[PDB]
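Written out below as structure tokens is the structure these notes cover.
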Amino acid sequence: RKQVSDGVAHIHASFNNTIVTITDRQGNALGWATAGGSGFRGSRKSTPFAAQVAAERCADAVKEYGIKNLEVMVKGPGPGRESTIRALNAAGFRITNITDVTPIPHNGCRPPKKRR
Amino acid sequence: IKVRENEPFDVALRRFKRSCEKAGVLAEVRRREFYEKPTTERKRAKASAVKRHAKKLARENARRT
Amino acid sequence: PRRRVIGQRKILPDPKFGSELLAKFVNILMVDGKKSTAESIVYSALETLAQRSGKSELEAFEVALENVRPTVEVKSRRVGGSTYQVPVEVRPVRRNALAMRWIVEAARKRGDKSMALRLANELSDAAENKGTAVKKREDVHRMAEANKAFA
RNA sequence: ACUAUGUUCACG
RNA sequence: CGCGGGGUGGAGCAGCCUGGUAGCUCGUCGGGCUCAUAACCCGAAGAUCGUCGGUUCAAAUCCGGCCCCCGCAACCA
RNA sequence: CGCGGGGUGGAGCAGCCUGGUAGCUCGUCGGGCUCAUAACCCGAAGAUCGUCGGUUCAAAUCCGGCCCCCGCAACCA
RNA sequence: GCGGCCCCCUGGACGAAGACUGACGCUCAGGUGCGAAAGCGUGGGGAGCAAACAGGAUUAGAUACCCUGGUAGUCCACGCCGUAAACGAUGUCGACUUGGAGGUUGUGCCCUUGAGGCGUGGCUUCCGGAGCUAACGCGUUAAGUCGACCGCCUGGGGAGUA
RNA sequence: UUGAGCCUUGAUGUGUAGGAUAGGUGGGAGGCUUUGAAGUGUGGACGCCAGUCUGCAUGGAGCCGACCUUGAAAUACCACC
Ligand SMILES: [Mg+2]
Ligand SMILES: [Mg+2]
Ligand SMILES: [Mg+2]
Ligand SMILES: [Mg+2]
Ligand SMILES: [Mg+2]
Ligand SMILES: [Mg+2]
Ligand SMILES: [Mg+2]
Ligand SMILES: [Mg+2]
Ligand SMILES: [Mg+2]
Ligand SMILES: [Mg+2]
Ligand SMILES: [Mg+2]
Ligand SMILES: [Mg+2]
Ligand SMILES: [Mg+2]
Ligand SMILES: [Mg+2]
Ligand SMILES: [Mg+2]
Ligand SMILES: [Mg+2]
Ligand SMILES: [Mg+2]
Ligand SMILES: [Mg+2]
Ligand SMILES: [Mg+2]
Ligand SMILES: [Mg+2]
Ligand SMILES: [Mg+2]
Ligand SMILES: [Mg+2]
Ligand SMILES: [Mg+2]
Ligand SMILES: [Mg+2]
Ligand SMILES: [Mg+2]
Ligand SMILES: [Mg+2]
Ligand SMILES: [Mg+2]
Ligand SMILES: [Mg+2]
Ligand SMILES: [Mg+2]
Ligand SMILES: [Mg+2]
Ligand SMILES: [Mg+2]
Ligand SMILES: [Mg+2]
Ligand SMILES: [Mg+2]
Ligand SMILES: [Mg+2]
Ligand SMILES: [Mg+2]
Ligand SMILES: [Mg+2]
Ligand SMILES: [Mg+2]
Ligand SMILES: [Mg+2]
Ligand SMILES: [Mg+2]
Ligand SMILES: [Mg+2]
Ligand SMILES: [Mg+2]
Ligand SMILES: [Mg+2]
Ligand SMILES: [Mg+2]
Ligand SMILES: [Mg+2]
Ligand SMILES: [Mg+2]
Ligand SMILES: [Mg+2]
Ligand SMILES: [Mg+2]
Ligand SMILES: [Mg+2]
Ligand SMILES: [Mg+2]
Ligand SMILES: [Mg+2]
Ligand SMILES: [Mg+2]
Ligand SMILES: [Mg+2]
Ligand SMILES: [Mg+2]
Ligand SMILES: [Mg+2]
Ligand SMILES: [Mg+2]
Ligand SMILES: [Mg+2]
Ligand SMILES: [Mg+2]
Ligand SMILES: [Mg+2]
Ligand SMILES: [Mg+2]
Ligand SMILES: [Mg+2]
Ligand SMILES: [Mg+2]
Ligand SMILES: [Mg+2]
Ligand SMILES: [Mg+2]
Ligand SMILES: [Mg+2]
Ligand SMILES: [Mg+2]
Ligand SMILES: [Mg+2]
Ligand SMILES: [Mg+2]
Ligand SMILES: [Mg+2]
Ligand SMILES: [Mg+2]
Ligand SMILES: [Mg+2]
Ligand SMILES: [Mg+2]
Ligand SMILES: [Mg+2]
Ligand SMILES: [Mg+2]
Ligand SMILES: [Mg+2]
Ligand SMILES: [Mg+2]
Ligand SMILES: [Mg+2]
Ligand SMILES: [Mg+2]
Ligand SMILES: [Mg+2]
Ligand SMILES: [Mg+2]
């Protein structure tokens, strides 16, 4: 059933969370995991370790598809990502390449109001 | 940004990102930088720069160290 | 001490079992400076332990103390502002000393009959890990394991 | 994280 | 009027059609935590199936009632 | 005068129309914390239920009178 | 006050060496013109943001701060408003009086004999001399030294109110 | 297309005893094998990962039913589910 050779691991690393989602070549999502879904709720959800465990939980539950190697597409800033990529090697993948899709507006929409 | 690092290496080493953007997208266009405040906070970052650079010329004091 | 890095005092070996490990155990068990009463109890406990276990005294005390020994314990530092659970690898001097407290602290409770009986039964349960002292280490691990997110 | 107030005139 | 489903720790749920091992979330007390409070985390205290009856190696489980159980379309004395 | 509804610690509310052991949120009182007061934490006391009566084995709760309080009616010519 | 890139029309600024005009100048009460943002009117437009407003926390209370929503507004065309800590808190014009370090834009002279140098003009940031100042500081872009004219001030509250 | 009903055919179905990833029941003791065998190279189907199932062949014609463990006996043949 399907049995895809290669894939792409999008990592939406926000301040409060790290959503890991593994997809195919044409951006067809095969499985995912999050920091909140791993357990780790509240203060713990925003840490480098709670991202690592999510990428480990995303590494399994995509074994039916049987991905050998994948690319990485990190997004947002976050405490994760410089930690989440370590987890994908340790789990059992080969990183072909690492990229960003961090949305940089060329002074577009007005950002939200500054807080105090 | 697009960093492959050949094949035997892995260990991240993506200073290409950290020394290019990140701060530009994040701690600047995250919340509202009120037009005037940059003109203030730059000119004080700029005044603090020449304060140090002018002092660095006169930093050679007696010391006795 | 704020910047006063000084070492610790030397201790003494126990006449009948001349060593160090159980010499400290006598001291933690001791109430009201009565080392005469305390040291008699530890000999009475380890002799009753060695009879049942079928081992010596030092190795009987060791295969017991290691089963109640903490690998990691939990501190909590406020670096930045907030207060959260930071586990840390315990130092080797405190490691076995913190275990000896948990054996004695458990033996205060569990009112069998004598102190020599209670320590013997606690160390006997520690050998087959099913006492109160092992449960106190078990809970200490569960904090470090659950709160591993914080370095 | 939040965290209020200190009756009147004087003594120097 | 019915034919039908539905019935458990205090409670919401499943599990009940293919008999051998009743889970799961809030009420539960002790911790660890910190100069402390909140949180967060760890483990504990409670139903042998609403209840009674047949068979068969083993029955919340298969089958009949109840209290009853809600759904219904039909009920125009 | 007519028909609903009330009257419960110091305050405002449950418990009252199905008679058996009266809660909640405040305040008062005792102790903490603080330089002190507040806030906050910890205990504690405080109502025989409008009253006079009946029913009962027993009435805050049922029934009747009286005493206040509150709403609605008090209309056609 | 004005920032993607391109054309259309368009105001000024500065330099180079001449030629021309021949005091045509400087200030300016009344007066006129422009004048951020928020407002206001009318017609559009409306992603994001976001007064008001709603809900959730916080709290003794929370008409706030924090969180989730979210309308006028914010955008364009045409008018009105005529104010701001509209600030170098420093009126406009001119002359004169030691420096240093930069930036920025010119223009001339030698070798461009190699990202050179050596000069003379504009605008401009910083540090300092004499001098000035209550002091802080200013300091050739004066708050120094003088001249022209204008505006304004005369204790604090009442009040930039009636 | 992808569902449901439905026949052919083929597996599938590990409380515990235990050589068995055995549901209940049964015609009743030779099937099968040279209608080219046991063991295995390797890979597939299945998998509660205990160990089933099988393409083809180097190999070469054997393998084995009651017996002993069960509430039950062997998909050795075969009937019905
Ligand atoms: Mg936000
Ligand atoms: Mg500005
Ligand atoms: Mg006051
Ligand atoms: Mg009828
Ligand atoms: Mg009252
Ligand atoms: Mg009562
Ligand atoms: Mg109170
Ligand atoms: Mg009481
Ligand atoms: Mg009284
Ligand atoms: Mg009666
Ligand atoms: Mg009666
Ligand atoms: Mg009563
Ligand atoms: Mg009652
Ligand atoms: Mg530009
Ligand atoms: Mg444009
Ligand atoms: Mg032009
Ligand atoms: Mg010009
Ligand atoms: Mg001339
Ligand atoms: Mg002439
Ligand atoms: Mg002439
Ligand atoms: Mg005037
Ligand atoms: Mg005028
Ligand atoms: Mg105008
Ligand atoms: Mg405007
Ligand atoms: Mg408008
Ligand atoms: Mg109007
Ligand atoms: Mg109009
Ligand atoms: Mg419109
Ligand atoms: Mg409009
Ligand atoms: Mg509109
Ligand atoms: Mg809108
Ligand atoms: Mg519209
Ligand atoms: Mg919003
Ligand atoms: Mg808001
Ligand atoms: Mg409004
Ligand atoms: Mg509101
Ligand atoms: Mg407060
Ligand atoms: Mg209150
Ligand atoms: Mg509130
Ligand atoms: Mg409000
Ligand atoms: Mg509000
Ligand atoms: Mg209006
Ligand atoms: Mg436009
Ligand atoms: Mg406009
Ligand atoms: Mg006008
Ligand atoms: Mg003004
Ligand atoms: Mg301005
Ligand atoms: Mg300015
Ligand atoms: Mg200026
Ligand atoms: Mg002014
Ligand atoms: Mg001016
Ligand atoms: Mg002028
Ligand atoms: Mg003028
Ligand atoms: Mg001048
Ligand atoms: Mg000079
Ligand atoms: Mg100079
Ligand atoms: Mg220069
Ligand atoms: Mg210059
Ligand atoms: Mg030069
Ligand atoms: Mg110049
Ligand atoms: Mg300057
Ligand atoms: Mg000046
Ligand atoms: Mg200056
Ligand atoms: Mg200066
Ligand atoms: Mg000059
Ligand atoms: Mg000079
Ligand atoms: Mg100058
Ligand atoms: Mg000059
Ligand atoms: Mg000059
Ligand atoms: Mg000048
Ligand atoms: Mg100059
Ligand atoms: Mg002057
Ligand atoms: Mg002056
Ligand atoms: Mg005047
Ligand atoms: Mg005047
Ligand atoms: Mg006056
Ligand atoms: Mg005036
Ligand atoms: Mg005004
Ligand atoms: Mg006025």
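Here chain C follows Swiss-Prot for its numbers: 2-152, in order, are the residues you see.
Method reported for this entry: electron microscopy, 3.0 Å.
Backbone N, Cα and C atoms are what each Cβ position is placed from, and that goes for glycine too.
DSSP gives C:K36 (mutagenesis position) a helix state. Spatially close to C:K36 (mutagenesis position) yet at least six residues away along the chain are C:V27, C:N28, judged by Cβ distances under 8 angstroms. Among the sequence features in Swiss-Prot, the mutagenesis site C:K36 to A or E is noted as follows: Defective in ribosome assembly.
Among the sequence features in Swiss-Prot, the mutagenesis site C:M116 to G is noted as follows: Significantly decreases affinity for its own mRNA. Counting only same-chain residues six or more apart in sequence, the Cβ atoms lying under 8 angstroms from the Cβ of C:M116 (mutagenesis position) belong to C:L30, C:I42, C:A46, C:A108. C:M116 (mutagenesis position) falls within a helical segment according to DSSP.
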